[PDB]
Amino acid sequence: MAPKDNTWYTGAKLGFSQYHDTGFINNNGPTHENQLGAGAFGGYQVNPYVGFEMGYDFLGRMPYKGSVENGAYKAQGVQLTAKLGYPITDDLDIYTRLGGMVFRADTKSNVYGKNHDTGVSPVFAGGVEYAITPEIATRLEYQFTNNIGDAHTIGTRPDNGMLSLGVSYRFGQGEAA
């Protein structure tokens, strides 16, 4: 009946975005504007209305292919944020995440300790999470791309961004305590 606190959870997410904030563009596009992406994420719940969540976009290669494909060297990336949601129903709930994505790459280093370009652009998300069955949860959330860098006076209205859907697992049933 009552909610839980001081617990952890893990899952996977997959969504599509209208347009990315990339700088190197050299493609016409599959249809018009939509890029599907997959990844994994997990989080810890501190209280009924205050929790934490982290995530990172995995990668998949094709062992059966002899084509030159490179981009970075010893590079890594991860995202860390806080989750804030409200319990509308025992099974249906709403949540919002706010944090930042950390990105780092390697490019010529003489063991001196210097950087050229790091990724630290705070981001947030919004959606709802529902429980279909024990040890199995599913939720959908969206992200805003037009709301950073510089505030626009007039033009397009903020009513469309990133659309994603992922599943999450909650561990910590117990019996007494």
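Residue 1 is the first one shown; counting continues down the chain.
Every residue gets a Cβ built from N, Cα and C, even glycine.
According to its DSSP assignment, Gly66 (mutagenesis position) is coil. Over all protein chains present, the Cβ of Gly66 (mutagenesis position) has 4 other Cβ atoms lying within 10 Å. What Swiss-Prot says about the mutagenesis result for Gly66 to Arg (Swiss-Prot position 86) is this: Becomes sensitive to phages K3h1, partially sensitive to phages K4, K5, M1. Increased resistance to colicin K.
For the mutagenesis of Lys108 to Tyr (Swiss-Prot position 128), Swiss-Prot gives this note: Greatly improves X-ray-grade crystals. The structure shown keeps the original residue. DSSP assigns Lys108 (mutagenesis position) to coil, not to a helix or a strand. Residue density at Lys108 (mutagenesis position): 7 other Cβ atoms are found within 10 A of its Cβ, drawing on all protein chains shown.
The annotation that Swiss-Prot gives for the mutagenesis experiment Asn110 to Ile (Swiss-Prot position 130) reads: Restores resistance to SDS, high salt, acid and cholate.
If you take the C-beta of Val111 (mutagenesis position) and look for same-chain residues 6 or more apart in sequence within under 8 angstroms, you find none. In Swiss-Prot, a mutagenesis experiment is listed as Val111 to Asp (Swiss-Prot position 131), annotated with the note Becomes sensitive to phage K3h1, Ox2h5, Ox2h20, partially sensitive to phages Ox2, Ox4, Ox5, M1. Increased resistance to colicin L.
Annotation of the published mutagenesis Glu129 to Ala or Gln (Swiss-Prot position 149) in Swiss-Prot: Wild-type channel activity; the original residue is retained in the structure shown. Its Cβ placed at the centre, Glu129 (mutagenesis position) has 22 other Cβ atoms within 10 Å.
Annotated pair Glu129 (mutagenesis position) and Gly66 (mutagenesis position), C-alpha to C-alpha distance, rounded: 42 Å. Around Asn110 (mutagenesis position), taking its Cβ as the centre, 6 other Cβ atoms fall within 10 Å, counting all chains. Between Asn110 (mutagenesis position) and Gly66 (mutagenesis position), the C-alpha separation comes to 32 Å.
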